[PDB]
Each structure stands twice: as C-alpha cells, then as structure tokens.
Amino acid sequence: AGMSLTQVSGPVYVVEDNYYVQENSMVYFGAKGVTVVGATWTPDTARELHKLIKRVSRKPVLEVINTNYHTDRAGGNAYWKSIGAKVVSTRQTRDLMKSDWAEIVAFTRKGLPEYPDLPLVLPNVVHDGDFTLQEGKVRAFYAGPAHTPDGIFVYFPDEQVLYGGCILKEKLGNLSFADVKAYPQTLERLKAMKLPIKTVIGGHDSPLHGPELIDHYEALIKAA
Ligand SMILES: C[C@@H](O)[C@@H](C(=O)O)[C@@H]1NC(C([O-])O)=C(SC2Cn3cnc[n+]3C2)[C@@H]1C
Ligand SMILES: [Zn+2]
C-alpha cells in the first residue's frame, strides 16, 4: 500500500511511507496516547498514517516529533496541529525551519515537482536540550551535525530500538545540507554512548536493520 504501519517490538511500530522518496518513521503506542516520530511528507500522508493509527488504538495522538526541519520529517505538521497533537522539536530545528523552510521546499520540488508548495507550520513545543516523552520510554537527543546541522536521534530503551531519521539509511543519499567531515564524528559520539541497541530503523531504504547500519553508513560517508 501507499503507507504501512508494522510492529517492530511491543508498542514500537515502523511507518513505511512510500509517497515521493520512500521515508520511514516511527509510532509509539503509549498508555495515555500515541507519539509519532517524524511527521511524514505532507498533510495528506499524515492523514493516511492517522487512519492506520486509528485501526490499532483509540488513544489520542498526543505529539509528533520533527527529527529535522526538512519536508520528509515536518511536512505533515499542518495535519497534526489540525487534530490537536503537539508538534515537538529542538530549538535549533525550529529556528532552521523558520529561516529555511522555503528553501527546503523549493529544493524538494526540484527533484519532486509533484510535491506541494507547503506553507510553514512550526513546532509549538520546543526543547532547549535533549528530552523524553512517554514517561521516559521515548528519548530524543542531539549528538552533533550530520545530514543536516540539527538532526536528532530517538531511542526506545525498553525495546533497544534506535531511530536516526535521515542520518541512518542504506544508501549515501543527499548530502547537499550535510557536514560531511562532522558526520562520522557524530556517529562516533553516538557509538560512544554505548546504548543497548538490537534494532536500528533507517529513515530511507529498507527500515529494519541491526546496530551495524551505523557502521555501514559511517564507512560510506568516510568515502564520500
Ligand atoms: C536533502 C534530502 O535528503 C531531503 C529533501 O530534499 O527533502 C530528503 N532527505 C534526504 C536524505 O538523504 O535523507 C532525501 S532521501 C535520499 C535521496 N535519495 C533518493 N531516493 C532515495 N534516496 C534517499 C530526501 C529527498
Ligand atoms: Zn530524508
């Protein structure tokens, strides 16, 4: 289908969003409500994800995290705000979105002319540091610049699942916004945290991998 939502471990689900360039995002089904990690490409793809969420749980969608300021992680924001969900990001992501949204939309449309000219929709919950949701079961952190200056990781300690949004994936992908020399330093900072990881979900290409996706991508970026 256009979008799928599949259980990875317990309350942790992976979204495969096949619109435009395939992007993978996360959903966490909590006791009081649902957290979406990555807003998906557009308001219409966000509505498609909501439809799948509502076949799994009746609990409200409480918040959606923009793991960077780009279209594939924040494009759905209009829809999520419209249904009362908070849109959550770091201060750095929010500030880059304000100044650079028009630029990323135009860049996205160069490769994907069919992609809509979406108006700016900013996060309404903004964090100055690392942060958690779902009583500490969803943990968002910054470990330096990589694919964009602002990209964050989201870790799910109970399930030992790491999501890196656009940072981790199978193919080199698009480096036009990246800090190529810092990229492996950020991945090494991440590895030095020694997080128990069983599963890494890539933000593009096939989602399900083990911890070695980090090493895979590190080696690719060091050759770029
Ligand atoms: C700058 C781009 O990077 C960004 C965009 O232009 O919106 C968005 N995120 C990527 C990325 O590398 O994470 C790309 S996805 C990347 C590019 N190619 C094309 N098809 C698959 N791959 C993965 C996507 C359009
Ligand atoms: Zn991306």
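In chain A, numbers come from Swiss-Prot; the residues present are 28-251, in order.
Header says: X-ray crystallography, 1.9 Å.
Quick reminder: no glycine exception, Cβ is built from N, Cα and C everywhere.
Features reported for this protein in Swiss-Prot:
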{"type": "MUTAGEN", "residues": "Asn93 to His", "note": "Behaves as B1 and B3 enzymes, which are more inhibited by 2-picolinic acid than by 2,4-PDCA; when associated with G-192"}
{"type": "BINDING", "residues": "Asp99, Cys193, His231", "note": "Zn(2+) binding site"}
{"type": "BINDING", "residues": "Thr135, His174, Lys196, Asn201", "note": "substrate binding site"}
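Most buried of the recorded positions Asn93, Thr135, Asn201, judged by other Cβ atoms within 10 Å, is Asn93. Take the mean position of the Cβ atoms of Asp99, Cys193, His231, the recorded Zn(2+) site; other residues of that chain with a Cβ within 8 Å of it are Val48, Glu50, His97, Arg100, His174, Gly192, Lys196, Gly200, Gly230. On the backbone, the CA of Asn93 (mutagenesis position) and the CA of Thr135 (substrate binding site) stand 17 Å apart.
Sparsest Cβ environment among the binding-site residues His174, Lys196, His231 (other Cβ atoms counted within 10 Å): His231. Within the same chain, the residues at least 6 positions away from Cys193 (Zn(2+) binding site) whose Cβ sits under 8 Å from its Cβ are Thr94, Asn95, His97, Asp99, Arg100, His174, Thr175, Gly178, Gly200, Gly230, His231, listed in sequence order.
Using a 10 Å radius centred on the Cβ of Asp99 (Zn(2+) binding site) and all shown protein chains, the other Cβ atoms total 28. Checking the binding-site residues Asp99, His174, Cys193, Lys196 against ligand 2, the ones with a C-beta less than 6 Å from an atom of that molecule are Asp99, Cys193. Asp99 (Zn(2+) binding site) carries a helical DSSP state (H, G or I). Spread of the substrate binding residues is 19 Å (greatest Cα-Cα distance among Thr135, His174, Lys196, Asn201). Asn201 (substrate binding site) falls outside any helix or strand according to DSSP and counts as coil. DSSP assigns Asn93 (mutagenesis position) to coil in the three-state reduction, outside any helix or strand. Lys196 (substrate binding site) falls outside any helix or strand according to DSSP and counts as coil.
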